[PDB]
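Q: First the structure, then my questions, so here it is.
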There are 2 protein chains.
Amino acid sequence: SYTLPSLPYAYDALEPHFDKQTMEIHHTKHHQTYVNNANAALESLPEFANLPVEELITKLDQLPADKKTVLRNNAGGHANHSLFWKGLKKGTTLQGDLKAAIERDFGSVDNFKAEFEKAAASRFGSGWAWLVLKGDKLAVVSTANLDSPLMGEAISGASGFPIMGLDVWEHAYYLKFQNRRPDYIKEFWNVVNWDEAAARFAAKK
Amino acid sequence: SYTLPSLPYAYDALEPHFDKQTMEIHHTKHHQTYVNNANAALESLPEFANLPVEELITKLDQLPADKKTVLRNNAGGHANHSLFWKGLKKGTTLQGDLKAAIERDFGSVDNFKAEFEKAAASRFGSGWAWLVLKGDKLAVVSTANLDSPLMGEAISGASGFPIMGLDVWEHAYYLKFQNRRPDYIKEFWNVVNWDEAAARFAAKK
Ligand SMILES: [Mn+2]
Ligand SMILES: [Mn+2]
């Protein structure tokens, strides 16, 4: 069974960029719900019930036709949010190999940020924006609802290993920024955990 | 060109059910954006710019490939929100032929409400829930993002003439209800404008 992961910091640890109220609701209400719904669906699927969530979402095609959608959405939600919490932290700095790769594939850090912001702002409806690693090159992509690049191109319309991502569902920014998603996107740069991003880039898997 | 319609009531006319702050943001920020984007796209299409928005969204397939998505989303947004504002009003009562038709196709008003709430609550991600008239029978359907049943089944996955609808994008309820969409759905029953719904049912088109 899946469980809500504990946060590696306090709910007000990302202030003054991401508000404490949202962090608490986002974690204890939204993420908790995905976990609860995924577990309920897996109760009748012993063969899949015990796989790590990141593995389950790479095998959605093997699931019974009547369970595929519920798990795609909720296991996807669990995987994405779990990655999100670990990918946030104040006071980090982009450096080393990751920075070099960024400048290499995007020309410069500023060009990268511009491309990421464009993808995050253009995602219509609910979705996520990602920095992925596809065949040794970094790229920016976005997915709908709670899909993940790990699900494959056929399902999510994207592929690649997620280095970092930004949740652009309205619940992630409405209390503090309301309709101003672009302002939320800019604040994100102050809390993106570059250390974790670097670690994932090094691992590659 | 489309004009942003003014609301048929003050921003606080739906209190204490729907909050004044959201009504103002929803109308002056979100709806305004859909109108702006739709007009920008229609600039080079004089032939389509003259049609009423409700008519334009039934002919999305006749638009040039590069204008189809932008207009589907934004013209859809304009059509849906325009209908939404007119469909809200306190103090109305479900009666007459509309009530009879509801009880006829759903067995009872309570059964209808249950079906509508289920559709509104189960829509994952951004979307709308609708009470539509297909031929001579009433039915409950839901669409993704800013699609409308008027767009046809091929595009939206649903069809029928909209009698009334509920916006379930998180911006419609997050400030007051946060994650509690079910509470928002319940409050809706207090502000659904049954007089307008009856009028649309009578016109049948
Ligand atoms: Mn989220
Ligand atoms: Mn809306």
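Chain A is numbered as in Swiss-Prot; the shown residues are, in order, 2-206.
The backbone N, Cα and C atoms fix where each Cβ goes, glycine too.
As listed in Swiss-Prot for this protein:
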type	residues	note
BINDING	A:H27, A:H82, A:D168, A:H172	Mn(2+) binding site
VARIANT	A:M165 to L	In strain: B
Q: Tell me, if you would, which residue among A:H27, A:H82, A:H172 (binding-site residues) has the fewest other CB atoms within 10 Å in the structure shown?
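A: Each of the binding-site residues A:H27, A:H82, A:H172 was scored; lowest Cβ tally within 10 Å is A:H172.
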Q: Is any of the recorded positions A:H27, A:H82, A:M165 near chain B, in the sense of a CB under 8 A from one of its CBs, and if so which?
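A: So none of them sit by chain B.
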Q: Measure from the Cβ of A:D168 (Mn(2+) binding site) and count the other Cβ atoms within 10 Å, all protein chains considered.
A: 22
Q: I'd like to confirm something. Which of the binding-site residues, A:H27, A:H82, A:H172, has a Cα closest to the Cα of A:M165 (variant position)?
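A: Closest recorded candidate to A:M165 (variant position) by Cα: A:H82.
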Q: Check the DSSP secondary structure of A:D168 (Mn(2+) binding site), expressed as helix, strand or coil.
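A: The residue in question, A:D168 (Mn(2+) binding site), is strand (DSSP, three-state).
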Q: At a 10 Å cut-off from the C-beta of A:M165 (variant position), count the other C-beta atoms across all protein chains.
A: 24
